[PDB]
Amino acid sequence: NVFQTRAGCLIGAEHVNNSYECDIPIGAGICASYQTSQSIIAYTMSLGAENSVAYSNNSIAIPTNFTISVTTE
Amino acid sequence: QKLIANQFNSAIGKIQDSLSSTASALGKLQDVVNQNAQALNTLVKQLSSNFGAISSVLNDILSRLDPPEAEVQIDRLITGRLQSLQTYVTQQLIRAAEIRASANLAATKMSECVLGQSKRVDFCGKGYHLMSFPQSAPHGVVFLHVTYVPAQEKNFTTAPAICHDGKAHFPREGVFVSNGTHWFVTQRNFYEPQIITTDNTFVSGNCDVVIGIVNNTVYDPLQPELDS
Amino acid sequence: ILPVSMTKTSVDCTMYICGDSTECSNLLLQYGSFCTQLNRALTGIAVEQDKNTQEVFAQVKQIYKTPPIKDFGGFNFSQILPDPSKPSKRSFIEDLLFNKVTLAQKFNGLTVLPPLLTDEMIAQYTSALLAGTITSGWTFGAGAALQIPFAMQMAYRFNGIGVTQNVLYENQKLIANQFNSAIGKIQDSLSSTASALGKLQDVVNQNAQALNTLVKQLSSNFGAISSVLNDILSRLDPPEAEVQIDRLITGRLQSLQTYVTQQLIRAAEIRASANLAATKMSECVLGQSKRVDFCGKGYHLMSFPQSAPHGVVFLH
Ligand SMILES: *[C@@H]1O[C@H](CO)[C@@H](O[C@@H]2O[C@H](CO)[C@@H](O)[C@H](O)[C@H]2NC(C)=O)[C@H](O)[C@H]1NC(C)=O
Ligand SMILES: *[C@@H]1O[C@H](CO)[C@@H](O[C@@H]2O[C@H](CO)[C@@H](O)[C@H](O)[C@H]2NC(C)=O)[C@H](O)[C@H]1NC(C)=O
Ligand SMILES: *[C@@H]1O[C@H](CO)[C@@H](O[C@@H]2O[C@H](CO)[C@@H](O)[C@H](O)[C@H]2NC(C)=O)[C@H](O)[C@H]1NC(C)=O
Ligand SMILES: *[C@@H]1O[C@H](CO)[C@@H](O[C@@H]2O[C@H](CO)[C@@H](O)[C@H](O)[C@H]2NC(C)=O)[C@H](O)[C@H]1NC(C)=O
Ligand SMILES: *[C@@H]1O[C@H](CO)[C@@H](O)[C@H](O)[C@H]1NC(C)=O
Ligand SMILES: *[C@@H]1O[C@H](CO)[C@@H](O)[C@H](O)[C@H]1NC(C)=O
Ligand SMILES: *[C@@H]1O[C@H](CO)[C@@H](O)[C@H](O)[C@H]1NC(C)=O
């Protein structure tokens, strides 16, 4: 299971056409993870979930409820 | 009030549980201790090295060799150990500078986000900031930022202005929204519609200049009282 | 314009000093653990280099995108929005910045590692931030993005600086024309002047100079007979070859130490700059700032980010 990336050559994991959030960084936008088969996959970055606001020249979105969140720094 | 109190108490319980269960959240504090201990141990272990001399212990050299070249060997040992000490001191200096850089930011955060309410976005936590609480920790401080986040949205049609008698009326503070048939003026962060009236709007010139202005009636609180 | 990261590099110790020599490796073994702290420091520097960009740019939960129909009350964002026609999804100003910067080949134990995020993902991050700012205004920094017409967002911004909204609502055409003309002017100024990106070229020049000097240090006698290890080994006897090699070992180790210290200091400075850039992005872009001269001269309205080689560029 040999794969050739831009940051060297990785053996022991198989390439995947999908894309997920990174668990272990490798480089050049390539990461790896341990799915579930029970093998190690090497894939490409996933920046985040696609979104597109339904923007219109006379449309607004006003919240009707709130929530209090406590964050630790 | 009761709902907000319950949300706050639940959040406090949740952060307490998260801290109690997961032990990997304090990396920013354990890293300093690990680095310092590793540097100290490396410096200590650097003692037992020949650096080109016969033996790593000077006692053997002085008790086994004549002074004329035992002095050369001892000199080599001093040079090596002195260089090691210089390197350790330099690394300590740089690390202390970094810790000072962190401490200044910590002091600023304590001054602003705790002793007052800050309007800097994404400085005292995600969302709109409400307050903060400090807690001590080994060689560090832990902040609890209480913030505010909107939850549930809607959809509305809007308008920059409104004609009522050829004039243009703008909201004092808030936006004009329509639920399909009527019109209302409401604040920009919590849906609470109110009837448009002269106490919520102000006038500015005729209404053939604003773009996208739709006209509706504006109530006046004086006429019904003056009628009777 | 302000830098955000330097070239990610790493240098081996044993191969650098006297690579391809068993005798010199045995001699160097006596010097303790000097060959590992340098590698540890350089790896830490590389990790921090990745962390700087990851912290500065990755500030959005999702990836927003503009609606296909561009109707922004007369404001024209064509110069900064991503261009699908270009093979790389980068705007015109990003292309200008990339083409305005010019310029690993040595292999004596030094290597460069590619960044974790390629420039395409940086461009996508900037596009997401720009689209969120254009459509949702600033409410996408707190919770879910809420759509709002651009003219009303500008009215809110005007009310932010103490000017009533009726000032904007009656001068929409003039404001739009001024904004478009300003965008054209800044594009022309960037495309014309050549010394507009010194703050990024300086870092590259400094790193190249440091690496070149470190490599050039190889050819110094350091008091020994010659700088060629093979000649010393194959011409003199081991009893004196050892003491001759010792001087070269000491000198090369000293040069490596000096280079590592310089890299550490420069990395600290770059980290300070990256933290400043992250704060500016979190405040000037994701919201409106009341701090004077923080997000541009005069009263502040909004900001638009763009990427650049090893840095970020703001338009206030
Ligand atoms: C605003 O949201 C809160 C929670 O986010 C709602 O409070 C919940 O209300 C339901 C009833 O529909 C209860 O079953 C839950 O126990 C409540 N949650 C808590 C934490 O007490 C609240 O009702 C929402 N407000 C409106 C007007 O819908
Ligand atoms: C838009 O809001 C108005 C104001 O509440 C609604 O009009 C009222 O609707 C309630 C029922 O929801 C009736 O009991 C009142 O008599 C109505 N008053 C008036 C003056 O119309 C209106 O129904 C809402 N429209 C939609 C589509 O929800
Ligand atoms: C606001 O109301 C006025 C009428 O009270 C509308 O003005 C009319 O517009 C039509 C078409 O533009 C003209 O033919 C009429 O002569 C106008 N009447 C007056 C009295 O001016 C106007 O259209 C309304 N606003 C909008 C956005 O439709
Ligand atoms: C936004 O501005 C750009 C200028 O960069 C406009 O593109 C030019 O438009 C003029 C006429 O409007 C043409 O003659 C040029 O050939 C265009 N150049 C390019 C590179 O596109 C663009 O049209 C403007 N936006 C809108 C909606 O008109
Ligand atoms: C999916 O992955 C396989 C190998 O795992 C590859 O041959 C194929 O080209 C990929 N699909 C596409 C559409 O490229
Ligand atoms: C508002 O309308 C748009 C398009 O009609 C839709 O995509 C969006 O989900 C709506 N908002 C809500 C809160 O339902
Ligand atoms: C919004 O855009 C549409 C085009 O789809 C246009 O017909 C309409 O007049 C615009 N709204 C305003 C208030 O001008």
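We number chain A the same way Swiss-Prot does; the residues here are 641-676, 689-725, in that order.
Cβ atoms here come from the backbone N, Cα and C positions, even for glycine.
Some features that Swiss-Prot has for this protein:
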- A:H655 to Y: In strain: Gamma/P.1, 19B/501T, 19B/501Y, Omicron/BA.1, Omicron/BA.2, Omicron/BA.2.12.1, Omicron/BA.2.75, Omicron/BA.4, Omicron/BA.5, Omicron/BQ.1.1, Omicron/XBB.1.5, Omicron/EG.5.1 (VARIANT)
- A:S673 to A: No effect on O-glycosylation by host GALNT1 (MUTAGEN)
- A:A701 to V: In strain: Beta/B.1.351, Iota/B.1.526 (VARIANT)
- A:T716 to I: In strain: Alpha/B.1.1.7 (VARIANT)
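Taking the features listed in Swiss-Prot, we show where each one sits on the structure.
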residue: A:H655; record: variant position; Cβ contacts under 8 Å, 6 or more apart: A:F643, A:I693, A:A694, A:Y695
residue: A:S673; record: mutagenesis position; Cβ contacts under 8 Å, 6 or more apart: A:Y660, A:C662, A:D663, A:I664, A:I692, A:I693, A:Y695
residue: A:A701; record: variant position; Cβ contacts under 8 Å, 6 or more apart: none
residue: A:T716; record: variant position; Cβ contacts under 8 Å, 6 or more apart: none
- Message: Chain C proximity: which recorded positions among A:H655, A:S673, A:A701, A:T716 have CB distances under 8 Å? Answer 'none' if there are none.
- Response: A:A701
- Query: If H, G and I count as helix, E and B as strand, and all else as coil, what does DSSP give for A:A701 (variant position)?
  - Reply: coil
- Task: Could you find out if DSSP has A:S673 (mutagenesis position) as helix, strand or coil?
- Result: strand
- Are there recorded positions in A:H655, A:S673, A:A701, A:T716 whose CB lies under 8 Å from a CB of chain B, and which ones? A:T716
